[PDB]
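Novice: One structure, as C-alpha cells, below. Some questions next.
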Amino acid sequence: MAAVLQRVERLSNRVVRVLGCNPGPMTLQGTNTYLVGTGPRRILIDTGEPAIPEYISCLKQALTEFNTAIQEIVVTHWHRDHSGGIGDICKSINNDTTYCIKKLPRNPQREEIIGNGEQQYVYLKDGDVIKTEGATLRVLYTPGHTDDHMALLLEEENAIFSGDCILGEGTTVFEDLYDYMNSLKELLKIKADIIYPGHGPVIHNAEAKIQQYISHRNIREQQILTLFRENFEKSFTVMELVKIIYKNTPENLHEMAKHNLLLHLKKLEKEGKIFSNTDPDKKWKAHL
Amino acid sequence: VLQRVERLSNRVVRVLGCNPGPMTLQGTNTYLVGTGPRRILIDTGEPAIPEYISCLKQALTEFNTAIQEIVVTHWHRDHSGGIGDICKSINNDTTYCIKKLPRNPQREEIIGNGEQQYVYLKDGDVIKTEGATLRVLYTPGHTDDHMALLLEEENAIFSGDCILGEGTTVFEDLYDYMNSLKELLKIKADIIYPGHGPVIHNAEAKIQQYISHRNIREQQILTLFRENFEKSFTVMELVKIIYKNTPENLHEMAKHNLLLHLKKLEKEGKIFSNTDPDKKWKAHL
Amino acid sequence: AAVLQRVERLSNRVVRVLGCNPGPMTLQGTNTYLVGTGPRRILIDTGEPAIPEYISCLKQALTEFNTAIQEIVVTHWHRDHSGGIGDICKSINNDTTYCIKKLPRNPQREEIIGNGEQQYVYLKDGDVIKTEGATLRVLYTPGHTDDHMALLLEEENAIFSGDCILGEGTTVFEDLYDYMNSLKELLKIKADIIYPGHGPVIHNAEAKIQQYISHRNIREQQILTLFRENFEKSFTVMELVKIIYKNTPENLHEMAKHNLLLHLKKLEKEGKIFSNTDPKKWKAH
Ligand SMILES: [Zn+2]
Ligand SMILES: [Zn+2]
Ligand SMILES: [Zn+2]
Ligand SMILES: [Zn+2]
Ligand SMILES: [Zn+2]
Ligand SMILES: [Zn+2]
C-alpha cells in the first residue's frame, strides 16, 4: 500500500525532490531532500543519512538534469537522516566556494559538529528569510519533534517543507507533545496549499492532514483526562494507567504504549491539569 | 577459531560480530536467548558491519525465530553500534525495543538517527522470553553502565566485557571492577558467555583468576608503601620500581595500570596524595 | 596544484603517506608521516575514518621501508587527523596495542577513540617524543583548535605544522588571537623545512609563515583604520562587512561575516575595540 517514490522528481516549477536512498522503518522510502529555486543556483533542503553513495549520484544527476548547482544547504533538524550527508556533499559535489549550511540552534544551545569539524552551521532564527532565484523561504520554528525543528514556507507556492513535523504517510514521533501540538496549531494558521514532508509523498490536503494529526492526539488525551476526572481521589502509576488506557493494545507493544502515555502525561502536567509526586513509582493525580 | 553462527545450548545461539580486533578478539559475541519464535538479542556488534547483519539473518532463518527485544551490556560501540543497522535491515512488524542500564551519572545516549530511544533498566530487573529468564546484574568497573545478565534456567552469566573468554579486559575504575567480580562470584554460576572469546565452563576459576591477577599487583604496591611508610613516591619513581620486569615499549600501559591501582588504594584510604606539581604518594599509616 | 604521490620518502627520517581523502578542506588528502630511521617509527596523524585505501598505502609504506608503528601522535581532534586511529589498530597488526599521544582539549573534554576501550596519552607543551634516529619536541600551537600540536624534528630543524600552516592556500581557525601568536612562536624556531598537515612540503619556512602573518595583518589594519578614523562611530557586523569586505562577492557573505567576527574578537581581547550589550555595536578604544 505504501507509494513508490522515484529517486529524482520535479514536483513543481520551483521544487525538485531527490530521495535519500535510505528507506527504513523511521525514514519510510527515504529522506526527501529538495532543490528549491528556478535558477542556476538552488537551495538544498536536507542531506539524507551519512555515507549513502547512491544519494550523491542521484543529487549529481538532478543538478546535471536541471542544469543547476547548490547555493546553500538548509537542515530541518539535527536527526542524522536530515543532517548526515552534509560532509559527503561538501567532499563529493564540487564547488568554487565551500557550502553554507544553515539550521536553527539547539534549545538549549549545544556544540554541533559538521564533517571533520572545520565546517560550522550558520544559525537562523524564527521568521528569517532564505532567498534564491524564483523562491523565498520563511523560517518557521516548529519545536516538538526536536528542540531545533525548522519548517520552511515557500511563499511563491504557499507550500510548507514540514521536515519530520508532518509526514506524507503515517504518523510521526516527537520528544514533547505540548510543543508538537502547538507547532501543528501554528502551521494551521499559515493556511498552506501543499506540504512537502521530510518523508513520504507530497500532501495536497494540508488542512485535513494537520487536523487528522491534532484529532488523533486529542482523542487519547480526552480518554486519559476522563479517567483522572472520573477518579479524582486516585493517584495512578504508569503501569496502572497503561493497563486501563491501552487495553486494546497487544503485550508486544507494551513499551510503545508506556512511552505514548508518558508523552501524554507530560503535556497534561505542563498545562497544570494533572500533577505528579516524588514517589519511587511516580503517581499522577487530578488536582483542585 | 569461532564459527560465525553456532548453537551453544538449547537456549543460547552465538552470532559473531565479524569485527575482530585487538580489543574484541575474534569479534563481539552476540547471543540469541530463548527457545521460541521470538528471542532476546544480547549485544549488536559494531556500526556498519554488513557481514554481521547477514549472520544474524542466517541465525533467525536457521533457528526459525525473530528478535523480541535487544539488550546492550554497555555503551562501547562494539556492543551498542549495530542497533541502527538491525532496525533498518532486520524487518519486523513493530520497531525494536532496546534495553540497557543508564549511564552513571546519567547522559543523553543517541541510537541510530536519533528517533529510537533506550528503555532503561535497573539492577535486579527481569527480562523474560519463551524458555529463558534473564536477571539484570549491574556490574560497573569496565564502564559505569555495565550490565551482566543471569540466565536463571542454565545458571549462566552473560558477562559482557567484565569477564572475557581469553586474556584480560580493561576498566575505568578498579574499585568498582573488583567489587563487581566479587559479586559475580557470589552468583556461583555454572557457565559464562563472555562479550569476546570462547565460552567459559569453569566460571569460579576464571573470576578467581581475574581477582588474583589484580590483587597480586595491589599487594606489591601496598607492600612498597607500607615498608617505606616515611617515604613519598612520584608516579615515575613507582613505575620504575613496581614494573621492573616490563619492557620500555609498555611504559604507558604500566603507568596507566599503576594509576588505576593508586586511585583504588586512595578511595580505600590506604594511601594519600599531596599538592606537589609532581604529585607524591605516601602510605596513610 | 601539485600532484602528490601516495607513499614517498621525503627525508632520511621522514616518509609521507597520503590519507587518500581529497576534498575542499584536506586538499590532496591528509599528510600522515612516518618519522624515524629504525624498524619502529612514529606515525604523525591517521587520516579520516573508514578510508580502506589509506590502510593499504600505510601497509605498503611499512613493508617498503621495512618498519612498524612505534606510537601514534595526533596534531588535533579534527576527524581528518584523528579519524583513522581505530582503523590502524584493527588493520595494522602488532604485538602490543598502539599508544596514541595528543595534547588535551582546552578546557578538558572526554575524547573517544574507536569503540571506546582505547584512550589518549596526553602530552604537555615542551614534551619530547623519541625514536631511533628522530627526536620530536611538542609545541602547543592553539588557534586552529584549542588542542593543536605542532612538532619540531630536532635533527632536521623541521616543523610538522598540522593545520596551523598548509602547503598550499590558507587555513581556518577558531581563535585568531592564539593563531597569530602561534605563527609568531613558530617564526622564532627558524625552521628549515615545514611538513604540513595538507599540501606539499614548505622549503622556505620564513617566507610562508610571514605570508600567513601578513594576510591576517592586512585585514586587521583595514578594520582598525576604519575604527580609528571614525572613532566617534559604533558599527554593527552587517555595517562593517559591507564596508571592509567590499571586494568580497555576496555569495561569500557568511564567510566574510565569520572572518570579520574572528578579527573583532582578537582586537577586543587586545583592548583595541569594545562591544556593547545592544540587541551588537563595536566602537574604538
Ligand atoms: Zn526523519
Ligand atoms: Zn526526525
Ligand atoms: Zn567489547
Ligand atoms: Zn567494552
Ligand atoms: Zn583541522
Ligand atoms: Zn586538516
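In order, the residues displayed for chain C correspond to 2-280, 282-287 in Swiss-Prot numbering, which applies throughout.
Each residue, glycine too, has its Cβ placed from N, Cα and C.
According to Swiss-Prot, the record shows the following:
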- C:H77, C:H79, C:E118, C:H145, C:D164: Zn(2+) 1 binding site (BINDING)
- C:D81 to A: Loss of endoribonuclease activity (MUTAGEN)
- C:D81, C:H82, C:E118, C:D164, C:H199: Zn(2+) 2 binding site (BINDING)
- C:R110 to A: Mildly decreases endoribonuclease activity. No effect on RNA-binding (MUTAGEN)
- C:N116 to A: Loss of endoribonuclease activity. No effect on RNA-binding (MUTAGEN)
- C:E118 to A: Loss of endoribonuclease activity. No effect on RNA-binding (MUTAGEN)
- C:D164 to A: Loss of endoribonuclease activity (MUTAGEN)
- C:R220 to T: Loss of endoribonuclease activity. Strongly decreases RNA-binding (MUTAGEN)
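So that I understand the layout, could you describe where these features sit and how close they are to other parts?
Specialist: The C-beta environment of C:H145 (Zn(2+) 1 binding site), restricted to residues of the same chain at least 6 apart in sequence and closer than 8 Å, consists of C:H77, C:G163, C:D164, C:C165, C:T172, C:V173, C:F174, C:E175, C:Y180, C:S183.
Of all Cβ atoms in the shown protein chains, 27 besides its own fall within 10 Å of the Cβ of C:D81 (mutagenesis position).
Under the three-state DSSP scheme, C:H199 (Zn(2+) 2 binding site) falls in the coil class. Around the Cβ of C:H199 (Zn(2+) 2 binding site), the number of neighbouring Cβ atoms within 10 Å comes to 29.
According to DSSP, C:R110 (mutagenesis position) is assigned to coil rather than to any helix or strand. Counting only same-chain residues at least 6 apart in sequence, none has a Cβ under 8 Å from the Cβ of C:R110 (mutagenesis position).
Counted within 10 Å of its Cβ, the other Cβ atoms near C:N116 (mutagenesis position) come to 24, all protein chains included.
When Cβ atoms from all protein chains are considered, those within 10 Å of C:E118 (mutagenesis position) total 23, not counting its own. When secondary structure is read from DSSP and collapsed to three states, C:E118 (mutagenesis position) falls in the coil class.
Neighbour density for C:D164 (mutagenesis position): within 10 A of its CB lie 27 other CB atoms from the protein chains shown. In the three-state DSSP scheme, C:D164 (mutagenesis position) is classed as coil.
For C:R220 (mutagenesis position), the number of other Cβ atoms no farther than 10 Å from its own Cβ, over all displayed protein chains, is 17.
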Novice: Pop the Cα-Cα gap between C:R220 (mutagenesis position) and C:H82 (Zn(2+) 2 binding site) into the table, whole Å please.
Specialist: 29
Novice: Using the structure shown, find which entry in C:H79, C:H82 (the binding-site residues) has the sparsest Cβ neighbourhood within 10 Å.
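Specialist: Each of the binding-site residues C:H79, C:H82 was scored by Cβ atoms within 10 Å; lowest is C:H79.
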Novice: Go through the recorded positions C:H79, C:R110, C:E118 and pull out the ones with a Cβ less than 6 angstroms from some atom of ligand 4.
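Specialist: C:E118, in sequence order.
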Novice: Sub-8 Å Cβ contact with chain A: please pick out which of the recorded positions C:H79, C:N116, C:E118 have it.
Specialist: C:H79
Novice: Quick check for the class: what is the C-alpha distance, in angstrom and rounded, between C:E118 (mutagenesis position) and C:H79 (Zn(2+) 1 binding site)?
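Specialist: Counting only the Cα atoms, the answer is 20 Å.
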Novice: What is the Cβ neighbour count of C:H77 (Zn(2+) 1 binding site) at a 10 Å cut-off, with all protein chains included?
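Specialist: Other Cβ atoms within 10 Å of C:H77 (Zn(2+) 1 binding site): 25.
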Novice: Closest of the recorded positions to C:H79 (Zn(2+) 1 binding site), Cα to Cα, picking from C:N116, C:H199, C:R220?
Specialist: C:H199
